[PDB]
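Trainee: Would you mind keeping the following structure in view while I ask a few things?
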Amino acid sequence: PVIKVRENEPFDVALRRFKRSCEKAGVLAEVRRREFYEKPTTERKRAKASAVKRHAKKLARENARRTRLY
Amino acid sequence: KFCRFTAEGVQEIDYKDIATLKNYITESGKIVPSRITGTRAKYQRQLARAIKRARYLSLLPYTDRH
Amino acid sequence: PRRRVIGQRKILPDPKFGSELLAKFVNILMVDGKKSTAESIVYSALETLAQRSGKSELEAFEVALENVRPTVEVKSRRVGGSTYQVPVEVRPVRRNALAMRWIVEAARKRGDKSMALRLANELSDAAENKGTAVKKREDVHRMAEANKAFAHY
Amino acid sequence: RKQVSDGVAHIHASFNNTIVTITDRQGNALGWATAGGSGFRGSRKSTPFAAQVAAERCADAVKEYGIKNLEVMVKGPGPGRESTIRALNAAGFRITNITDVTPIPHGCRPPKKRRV
RNA sequence: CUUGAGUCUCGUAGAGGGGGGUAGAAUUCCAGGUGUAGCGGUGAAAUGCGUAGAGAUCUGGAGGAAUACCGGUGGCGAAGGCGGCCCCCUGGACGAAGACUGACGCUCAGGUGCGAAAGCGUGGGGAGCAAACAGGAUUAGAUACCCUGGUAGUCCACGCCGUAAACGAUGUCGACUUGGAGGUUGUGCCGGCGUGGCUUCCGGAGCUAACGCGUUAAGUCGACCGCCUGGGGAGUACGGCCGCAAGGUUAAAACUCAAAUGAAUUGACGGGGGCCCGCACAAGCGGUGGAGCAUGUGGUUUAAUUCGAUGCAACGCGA
Ligand SMILES: [Mg+2]
Ligand SMILES: [Mg+2]
Ligand SMILES: [Mg+2]
Ligand SMILES: [Mg+2]
Ligand SMILES: [Mg+2]
Ligand SMILES: [Mg+2]
Ligand SMILES: [Mg+2]
Ligand SMILES: [Mg+2]
Ligand SMILES: [Mg+2]
Ligand SMILES: [Mg+2]
Ligand SMILES: [Mg+2]
Ligand SMILES: [Mg+2]
Ligand SMILES: [Mg+2]
Ligand SMILES: [Mg+2]
Ligand SMILES: [Mg+2]
Ligand SMILES: [Mg+2]
Ligand SMILES: [Mg+2]
Ligand SMILES: [Mg+2]
Ligand SMILES: [Mg+2]
Ligand SMILES: [Mg+2]
């Protein structure tokens, strides 16, 4: 994430652009993910479980919209 | 969305087409997921292949920190 | 508490100077519900404090408070077994209360004879940063500044 | 003794400590400061505040070189990634580029997960 | 005879396999520059590294291993498994139009082959990680968890081993029986309408002890095979076979118990989650615990020291 400070751009919005620039490539996220060895049996387990919850939230959000709470 | 390769009737994405390829790599050179560019899975696999040919030939970079 | 149904209680201004700030000082000094006994101690010391600095009754009492009022204090919060001291700003009402308590507890532990004399000496040493009431304001500040790195939850 | 006026600040912000190295443009270090060497140990060392202080000290250390324009390279996952940058700008330098240079393998096996 | 089975022609997708080559990021080490006092690690520390110049930063080199992003309840494979890019050799699947053979099919005890990881043998290699091991902590102890190191091993070639929660805990083949939402890969016609293969989720009848399965069945049937017969003893002993070994495989009995078990229900509990409350904490004031005395209790003593209450909820209690 290379950021160049432009003319008439204060520090705060230049630093903030660096926040967004790093978050977009997520350089902090893979840094945590590589900090410890994760077995192939658990990365398949987390990937599978992550998909299940993402599907499970879709069905829950869909079925709620036909249900009234009051 | 709108996979642009199905609309233009392409058959091979042609790694030598760096002008097209650069629309599918991030500012850091990372390939952009097809959830974002709306590319069909079939062409995304050719696109990801073609980007790796270009990176070997130094037509595209691996990263922005070379 | 959990509910927060707390409303403040109206405190009468003192009989002499009509200062509600001094009225709370007497209450802090008061022991065993003897308000009349404590008013005599407060007034006698203020009669001495005024004539010893020539300033006044009330703003000779005020200048001693400004040297004992704390600006930031530490609250313990436990995270992982080891306690973290978290500095926090003191709200204005508590700052007057804290200065008043440190003055009174300082005078009770003195070698002067009469509590009126014990307080009169202690208020004066607060005026030029010599007393043990001012000492604790420094200690509270050093502790808060020592833990300045923890200024977040 | 030497004047440069254009340098690079390398921030090494890990989970445990932050190290601020101010170099010239060629990679020759001029001065450095660390959170651990700035009066902080243990829990206080890994805080964003400790990074800011270590940034001021390095700016206080390399003041005999007359740097005005500064590039910034941020390396590591530490909490001192952001506070260090702000403390350099507040110190009085002109921040030209803010680059994250954290090493990412495209490599070696990481250590095992901690069972705590 | 052509509908099952297969052959041919055109093409499609694919981490299918085997051999070779090469790329970039990072780690580590080696040399050198700049530079100065810490670094590292933890809940916190210490071991450890560092003034013999570390860590940070930069330049050059060596080396090994794995291939970020793409990446997807995506794909391929009988299963185990398979992931940078390129070439070579090679296997299978699928689709569209026909042509061709003419039941050539299905299943399969014994037999043969493949079969994660660990392990074994021989010869290499060795960056990172890491059994064993060493030290530092933690602790009542700590032969652990955590930290600092670290050897076999992990990598390659060849050969053995032949086991895994080798799992979909679901043998293989074939036929039939409402729907919906997807993904992936072909293909005919004009984004729409079909038609195939594979795959994910929800659910109907039906089935099931229930949970659930539900056109990819655990539904309705047919063909063949494997296996089970209460728990423990025990997948153990002995024998045979196999292996260099570690061990694998086949596989008991005496004896012992009256249960062991599966699913679901109501509670209770959790060092599970969420949301609330209370002098529960926090914010404060005054106490108790020290002293003397009052009083109750325990113990001891006594001829008797009446009996009772004796965690909170007995102890200035019945009194
Ligand atoms: Mg570690
Ligand atoms: Mg053939
Ligand atoms: Mg068969
Ligand atoms: Mg057999
Ligand atoms: Mg192996
Ligand atoms: Mg070996
Ligand atoms: Mg060997
Ligand atoms: Mg270890
Ligand atoms: Mg078995
Ligand atoms: Mg398996
Ligand atoms: Mg499985
Ligand atoms: Mg089985
Ligand atoms: Mg279902
Ligand atoms: Mg045996
Ligand atoms: Mg045997
Ligand atoms: Mg309290
Ligand atoms: Mg007592
Ligand atoms: Mg009694
Ligand atoms: Mg009785
Ligand atoms: Mg009794």
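Residue numbering for chain C follows Swiss-Prot; the residues present correspond to positions 2-154, in that order.
Including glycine, each Cβ sits where the backbone N, Cα and C put it.
According to Swiss-Prot, the record shows the following:
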MUTAGEN   C:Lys36 to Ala or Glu  Defective in ribosome assembly
MUTAGEN   C:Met116 to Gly  Significantly decreases affinity for its own mRNA
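Relative to the rest of the structure, where do these features sit?
Mentor: Cβ contacts within 10 Å of C:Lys36 (mutagenesis position), excluding its own Cβ and spanning all protein chains shown: 12. Mapped onto three states, the DSSP output places C:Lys36 (mutagenesis position) in helix.
If you take the C-beta of C:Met116 (mutagenesis position) and look for same-chain residues 6 or more apart in sequence within under 8 angstroms, you find C:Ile42, C:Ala108, C:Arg109.
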